[PDB]
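Undergrad: Right, I'll just put the structure down here and ask away after.
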Amino acid sequence: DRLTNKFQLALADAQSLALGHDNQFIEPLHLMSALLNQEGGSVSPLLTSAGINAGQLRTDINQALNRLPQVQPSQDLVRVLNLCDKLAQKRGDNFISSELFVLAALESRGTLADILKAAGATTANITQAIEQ
């Protein structure tokens, strides 16, 4: 799609994570975990730059993943990805990058947004990190 190759690869990993954890749906949480674990990925350094502890974030995200029902993208994920698209359009980006997911997730309510807020993320410090 309009997604960067790195973002597409993280999505594939998110699917593997959901499968490996016996979850029926790939949730924004799965993608965040994949992005946090992506060597050379943009998400971890973006968070560190925004003043958010990426290490503790993956722990809280893993805790949330551990709470999901066990038994394929969820509508939650489709929704957040749609906002990523709109955000890329508003910022004038040619493609949808991983950093936008952090911003879109923060503005999409639900568990991931709650975790990000508690971790110190705000539309302001994430947007600043993105522009930087």
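Since chain A takes its numbers from Swiss-Prot, the residues it shows come out as 4-74, 82-142.
From the backbone N, Cα and C atoms, a Cβ is placed for every residue, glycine too.
Straight from Swiss-Prot, here's the annotation block:
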type: MUTAGEN; residues: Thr7 to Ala; note: Loss of chaperone activity
type: MUTAGEN; residues: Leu93 to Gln; note: Loss of chaperone activity. Retains ATPase activity
type: MUTAGEN; residues: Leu97 to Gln; note: 75% decrease in chaperone activity; retains ATPase activity
type: MUTAGEN; residues: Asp103 to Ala; note: Loss of chaperone activity
Undergrad: Starting from each candidate's C-beta and looking 10 angstroms out, tell me which of the mutagenesis positions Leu93, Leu97 has the most other C-beta atoms.
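TA: Answer by Cβ density within 10 Å: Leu97.
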Undergrad: Measure from the CA atom of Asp103 (mutagenesis position) to the CA atom of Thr7 (mutagenesis position) and give the result in Å, rounded to a whole number.
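TA: Spelling it out, the Cα of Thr7 (mutagenesis position) and the Cα of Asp103 (mutagenesis position) are 11 Å apart.
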Undergrad: Just to be sure I understand the packing, how many Cβ atoms besides its own are within 10 Å of the Cβ of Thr7 (mutagenesis position)?
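TA: Its Cβ shell of radius 10 Å holds 19 other Cβ atoms.
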Undergrad: Near the Cβ of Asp103 (mutagenesis position), how many other Cβ atoms are there if near means within 10 Å?
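TA: A 10 Å sphere around the Cβ of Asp103 (mutagenesis position) contains 16 other Cβ atoms.
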Undergrad: Between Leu97 (mutagenesis position) and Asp103 (mutagenesis position), what is the CA-CA distance rounded to a whole number of Å?
TA: 9
Undergrad: Work out how many Å separate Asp103 (mutagenesis position) and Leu93 (mutagenesis position) at their Cα atoms, rounded off.
TA: 13
